[PDB]
Amino acid sequence: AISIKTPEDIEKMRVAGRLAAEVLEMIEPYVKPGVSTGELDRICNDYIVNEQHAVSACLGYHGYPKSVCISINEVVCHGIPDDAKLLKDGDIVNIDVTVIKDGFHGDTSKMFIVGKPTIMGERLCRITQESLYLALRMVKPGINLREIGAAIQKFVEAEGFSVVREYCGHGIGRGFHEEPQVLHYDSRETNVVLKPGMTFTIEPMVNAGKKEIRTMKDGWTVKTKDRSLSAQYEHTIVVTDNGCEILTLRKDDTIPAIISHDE
Ligand SMILES: COC(=O)[C@@H](CC(C)C)NC(=O)[C@H](C)NC(=O)[C@@H](O)[C@H](N)c1ccc(C(C)C)cc1
Ligand SMILES: [Co+2]
Ligand SMILES: [Co+2]
Ligand code: NA
């Protein structure tokens, strides 16, 4: 019973998606060795509230205490900004942003590499983004979400990496999380034929080591069980009549905003 957005709803999601992307573009010059993740989160929240006139969807959500999630190295997701935690040379860092504007959500994340990359960190981030991009190139009416999940997993595993099972992409709109689930791996349970006007995220988490994860005792932070590096990228999109439109595109993305499968 999946939600179909109107043209007017989609325009509001273009606005909210642009805002979420713009948080990531804004924060970039601050993501440097020696900065604290607590400071990055304050910069983001101040920007969202005071400049964008929007709200963070994460703040207070199930009690989450901060405005963005900042996940470093072996942290898979839900890293909590902390004034004591300083970024350092070689770190891979996900910043995941969700804003609400005019009732609609925009949800996106990217990796930043701090200082001189490690070769493995760079490779892991690259393959993770590539897995998102290959999925985006498949989105069009009539395709099944199952085909997309299977393709992400095939691609990632061929690189000797693994796909986290637990924290899938999602429908999004007036609600933060809506149907459907967007799995990043193959499942016989998945049977969702895309229709124009569906809006959802794709947000693969890819581990350099094994797929298993662990939640820390703080009740939020998720790490790889084997302490291998983990990376994630996320975009919010709308299914169009012949493809998709990426609502959270940034200037540094290297895929077109509008992907068309028509002749
Ligand atoms: C089983 O846990 C989950 O799947 C939950 C955790 C919440 C609902 C408690 N959902 C997620 O992690 C989803 C898949 N994450 C997402 O949709 C992320 O793109 C989104 N930017 C986000 C990040 C953090 C949180 C929590 C920590 C406040 C919520 C939402
Ligand atoms: Co997100
Ligand atoms: Co999301
Ligand atoms: Na990580």
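Note that chain A is numbered according to Swiss-Prot, with residues 2-264 shown in order.
In case you wondered, yes, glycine gets a Cβ from its N, Cα and C as well.
Pulled from Swiss-Prot:
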MUTAGEN   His79 to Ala  Reduces activity 100000-fold for the Co(2+)-complexed enzyme, but only 2.6-fold for the Mn(2+)-complexed enzyme
BINDING   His79, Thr99, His178  substrate binding site
MUTAGEN   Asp97 to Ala, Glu or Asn  Reduces activity 50- to 580-fold depending on the metal ion bound. Binds only one equivalent of the divalent metal cation with affinities identical to the wild-type enzyme
BINDING   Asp97, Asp108, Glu235  divalent metal cation 1 binding site
BINDING   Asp108, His171, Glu204, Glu235  divalent metal cation 2 binding site
MUTAGEN   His178 to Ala  Reduces activity 9000-fold for the Co(2+)-complexed enzyme. Binds only one equivalent of the divalent metal cation with affinities identical to the wild-type enzyme
Between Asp108 (divalent metal cation 1 binding site) and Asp97 (mutagenesis position): CA-CA distance (Å):
8
Please go through the recorded positions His79, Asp108, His178, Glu204 one by one and keep those whose C-beta falls under 6 A from any atom of ligand 3; give the result in sequence order.
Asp108, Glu204
Fill in the CA-CA distance, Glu235 (divalent metal cation 1 binding site) to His178 (mutagenesis position), as an integer in Å.
14
If you skip the near sequence neighbours and keep only those at least six away, which residues in the chain come within under 8 angstroms of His171 (divalent metal cation 2 binding site), Cβ to Cβ?
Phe177, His178, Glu179, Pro181, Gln182, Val183, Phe201, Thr202
Proximal residue to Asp108 (divalent metal cation 1 binding site) among recorded positions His79, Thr99, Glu204 (C-alpha distance):
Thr99
Determine, for the divalent metal cation 1 site, the additional residues of the same chain whose CB lies within 8 Å of the mean position of the CB atoms of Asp97, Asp108, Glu235; present them in sequence order.
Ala21, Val98, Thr99, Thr109, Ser110, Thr202, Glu204, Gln233, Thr237, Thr249
Just to be sure I understand the contacts, which recorded positions have a Cβ under 6 angstroms from any atom of ligand 2? Candidates are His79, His171, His178.
none
Helix, strand or coil by DSSP: which one applies to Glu235 (divalent metal cation 1 binding site)?
strand
Can you list, in sequence order, the residues of the same chain other than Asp108, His171, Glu204, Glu235 whose CB lies within 8 Å of the CB centroid of the divalent metal cation 2 site?
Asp97, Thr99, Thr109, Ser110, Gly170, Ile173, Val183, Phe201, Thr202, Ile203, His236, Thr237
Between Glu204 (divalent metal cation 2 binding site) and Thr99 (substrate binding site), what C-alpha distance do you get in Å?
13
Cβ neighbours of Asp108 (divalent metal cation 1 binding site) where a neighbour is any other Cβ within 10 Å:
27
Site of maximum Cβ density within 10 Å, from recorded positions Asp97, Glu204, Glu235:
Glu204
Sequence gap of 6 or more, Cβ distance under 8 Å: name the residues on the same chain that satisfy this around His79 (mutagenesis position), in order along the sequence.
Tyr65, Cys70, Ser72, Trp221, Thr222, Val223
